[PDB]
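Student: Before anything else, here's the structure in question.
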Amino acid sequence: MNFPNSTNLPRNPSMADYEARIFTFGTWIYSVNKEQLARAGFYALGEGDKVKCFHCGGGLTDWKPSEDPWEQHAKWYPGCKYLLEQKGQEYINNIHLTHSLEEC
Ligand SMILES: C[C@@H]1CN(CC(=O)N2CC(C)(C)c3ncc(Cc4ccccc4)cc32)[C@@H](CN2CCCC2=O)C[NH2+]1
Ligand code: NA
Ligand SMILES: [Zn+2]
């Protein structure tokens, strides 16, 4: 609902460390893996399976077991500089092409 951060500077520097993000989940009952979420730069909000990216501030919810943290990060927050640093634009393109073709 707020604009996504597309700068090279994290919106939430307190959540810049993997272990800082890990602590936010607590006991995690959800179908998607908390360490996989923390690696894709997500931390838990404490409200269902709502996560936000530390860098772009981008929020996601309702994780199906088929949904991949990095993939969803690229789908919904393609301007994220953290995503670009970790995954590269070749990965990012692939994923975009795949979900723009998932539609048919
Ligand atoms: C893991 C996937 C994620 N999607 C997309 C999703 O979660 N998005 C895409 C969008 C950017 C439109 C969005 N904007 C708000 C929220 C809520 C929020 C979450 C964190 C913090 C603050 C608010 C979620 C959300 C879902 C499918 N959903 C669920 C709601 C709409 C949508 O497309 C499936 N699982
Ligand atoms: Na918890
Ligand atoms: Zn991000």
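Each residue's number is its place along the chain shown, starting with 1.
Just so you know, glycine gets a Cβ as well, placed from its N, Cα and C.
Heads up, here are the entries from Swiss-Prot:
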BINDING   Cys53, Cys56, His73, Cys80  Zn(2+) binding site
MUTAGEN   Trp63 to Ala (Swiss-Prot position 310)  No effect on interaction with SEPTIN4 isoform ARTS
MUTAGEN   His96 to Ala (Swiss-Prot position 343)  No effect on interaction with SEPTIN4 isoform ARTS
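What does the local environment look like for each feature on the list?
Tutor: Look at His73 (Zn(2+) binding site): DSSP puts it in a helix. Packing around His73 (Zn(2+) binding site) is summarised by its Cβ count: 27 other Cβ atoms lie within 10 angstroms of its Cβ, all protein chains included.
All chains included, 20 other C-beta atoms sit within 10 angstroms of the C-beta of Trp63 (mutagenesis position). According to its DSSP assignment, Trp63 (mutagenesis position) is coil.
In the three-state DSSP assignment, the secondary structure recorded for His96 (mutagenesis position) is helix. Cβ neighbour count for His96 (mutagenesis position): 14 (other Cβ atoms within 10 Å of its Cβ, all protein chains included).
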Student: Including all protein chains shown, what's the count of other C-beta atoms within 10 A of the C-beta of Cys56 (Zn(2+) binding site)?
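Tutor: 25, counting other Cβ atoms within 10 Å of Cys56 (Zn(2+) binding site).
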Student: What's the CA to CA span in angstrom from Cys80 (Zn(2+) binding site) over to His96 (mutagenesis position)?
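Tutor: Distance (Cα to Cα, whole Å): 14 Å.
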Student: Ligand 3: which of the recorded positions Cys53, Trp63, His96 have a Cβ closer than 6 angstroms to it?
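Tutor: Checked recorded positions vs ligand 3; flagged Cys53.
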Student: With respect to ligand 1, which members of the recorded positions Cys53, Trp63, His73, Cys80, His96 satisfy a Cβ distance under 6 angstroms to one of its atoms?
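Tutor: By the Cβ criterion, which requires under 6 Å to ligand 1, the hits are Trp63.
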